[PDB]
Structure formats: structure tokens, C-alpha cells
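Peer 1: This structure is in C-alpha cells; I'll ask about it shortly.
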Amino acid sequence: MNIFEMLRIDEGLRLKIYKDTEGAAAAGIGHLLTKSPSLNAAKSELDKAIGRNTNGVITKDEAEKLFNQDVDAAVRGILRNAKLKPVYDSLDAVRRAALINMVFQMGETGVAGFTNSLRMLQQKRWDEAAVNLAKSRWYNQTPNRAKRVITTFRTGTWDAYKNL
């Protein structure tokens with residue numbers, strides 16, 4: 001199990017533009033295209049991202065290419081962030097993947113906002129961090145995914161993804 005397999009499980013794979021959990025236009029493996037409600041705006045962003053006229057459909061190879069770029073961008077996003085880098089550096093390899101998962105899902109700005117949880121993660125207060133991470137719109141909007149991520153932060157193992 002690794003970060004690509006983990007996010008692949010949480011994001012799924014769609015070879016056509018689709019609305020994500022929160023209405024935004026997305027495609028492939030959780031690749032956010034636009035918050036805009038325009039199907040034309042989303043299509044335009046997809047063509048731009050892929051470099052060709054997709055007409056809203058992409059191949060598996062293209063979904064994966066976008067996926068590699070997005071994971072890479074999530075990591076570098078974490079490493080350039082003053083609030084996130086310290087937390088990331090203090091974590092073991094499995095928990096680092098959990099932090100990357102969150103950033104991939106809600107952006108470094110959103111995650112950097114989980115101030116108290118980050119502090120708790122830094123101090124390695126796993127169970128307190130888990131409780132605090134659950135008191136969020138994030139958890140309430142996407143409970144099944146949030147608990148797999150929270151469980152990963154709490155235990156330091158891949159158990160929450162093992163049964164999947």
C-alpha cells in the first residue's frame with residue numbers, strides 16, 4: 001500500500017467529467033477542474049490540462065498522468081508550506097501519506113487551517129488529534145473517507161485500507 005493506491009481508493013477513477021462530492025467539476029482520479037457550474041468551462045479546463053480536444057472524455061493513461069502530477073504537486077505544496085512542512089517532517093512514512101491525502105482533497109490552505117490538529121499531530125498525540133480532526137465539516141461531509149484517513153493518523157498503519 002502506498003499514497004497512489006490510497007488516493008486511488010478514496011478518489012476512484014472516472015474517464016469522463018463528473019461532479020465531485022461538493023458540486024465542483026472533476027475528472028479522472030479526483031482531478032478538480034473547476035468550481036464553475038459550466039460544463040463548457042470544465043471541458044475547456046480538461047482540454048487545457050490534457051493538451052488536446054477531449055470533448056469531456058479522457059483515457060486511463062491520461063487520468064494517471066494527471067494523477068501523478070497532482071500527487072507530486074500535493075507533496076511540493078506541503079513542503080513549501082510553513083505550517084505544513086514541520087508537521088510532515090515530524091511524521092512517519094504512513095502518516096505522511098495521510099497528510100498528503102488531506103492536502104490532495106482540500107488544498108494546502110484548507111489543511112493548514114486545521115491548526116489544533118496539526119499541533120497534536122506534531123506532538124504525536126494520535127488519539128486527541130483523531131478526535132479533533134473529526135470535529136470538522138470535512139468529516140461530516142465525507143465521513144467514510146475521513147475516518148479511513150483519521151484511522152491512519154491514529155494507528156500509523158494501512159489497516160483502514162486493507163479491507164478495501
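Please read every residue number as a count from 1 along the shown chain.
Cβ coordinates are placed from backbone N, Cα and C, and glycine is handled just like the others.
For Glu11 to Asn, Swiss-Prot lists a mutagenesis experiment annotated as follows: Loss of 84% of enzymatic activity. In Swiss-Prot, a published mutagenesis experiment is listed as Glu11 to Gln, annotated Complete loss of activity. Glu11 to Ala, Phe, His, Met or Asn appears in Swiss-Prot as a mutagenesis experiment; the accompanying note says: Complete loss of enzymatic activity. Positions annotated as active site, proton donor/acceptor by Swiss-Prot: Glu11, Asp20. Swiss-Prot gives this note for the published mutagenesis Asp20 to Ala, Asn, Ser or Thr: Complete loss of enzymatic activity. The note that Swiss-Prot attaches to the published mutagenesis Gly30 to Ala is: Almost complete loss of enzymatic activity. Record note (Swiss-Prot) on the mutagenesis of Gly30 to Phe: Almost complete loss of enzymatic activity. The enzyme is destabilized by 1.5 kcal/mol. The substrate binding site annotation in Swiss-Prot covers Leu32, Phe104, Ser117, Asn132. Among the mutagenesis results in Swiss-Prot, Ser117 to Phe has the note: 10-fold decrease in enzymatic activity. The residue drawn here is the original one. According to Swiss-Prot, the mutagenesis experiment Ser117 to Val carries this note: 50-fold decrease in enzymatic activity. Here Swiss-Prot describes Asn132 to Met or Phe as a published mutagenesis experiment; the accompanying note says: 2-fold decrease in enzymatic activity.
Please go over these features one by one and say how buried each is and what sits next to it.
Peer 2: Contacts of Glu11 (mutagenesis position) defined by a Cβ separation under 8 A and a same-chain sequence distance of 6+ are given as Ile29, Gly30, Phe104, in order along the sequence. Taken residue by residue with DSSP, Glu11 (mutagenesis position) is part of a helix.
The secondary structure of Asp20 (mutagenesis position), as reduced to three states from DSSP, is coil rather than helix or strand. Taking Cβ-Cβ distances under 8 Å and a sequence gap of 6 or more within the same chain, the neighbours of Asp20 (mutagenesis position) are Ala26, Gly30, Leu32.
A simple way to gauge crowding: the CB of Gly30 (mutagenesis position) has 21 other CB atoms within 10 angstroms, across all the protein chains here.
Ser117 (mutagenesis position) carries a helical DSSP state (H, G or I).
For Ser117 (mutagenesis position), the same-chain residues lying six or more positions away in sequence with a CB closer than 8 A to its CB are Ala129, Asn132, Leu133.
In the three-state DSSP classification, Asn132 (mutagenesis position) falls within a helix.
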Peer 1: Around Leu32 (substrate binding site), how many other C-beta atoms are within 10 angstroms of its C-beta?
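Peer 2: The answer is 18 other Cβ atoms.
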Peer 1: Need one number for the substrate-binding residues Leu32, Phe104, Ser117, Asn132: the maximum pairwise CA distance in Å, whole number please.
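Peer 2: About 27 Å separates the two most distant Cα atoms.
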Peer 1: Go through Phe104, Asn132, the listed recorded positions, and name the one with the sparsest Cβ surroundings, counting other Cβ atoms within 10 Å.
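Peer 2: Taking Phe104, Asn132 as the recorded positions, the minimal 10 Å Cβ count falls on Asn132.
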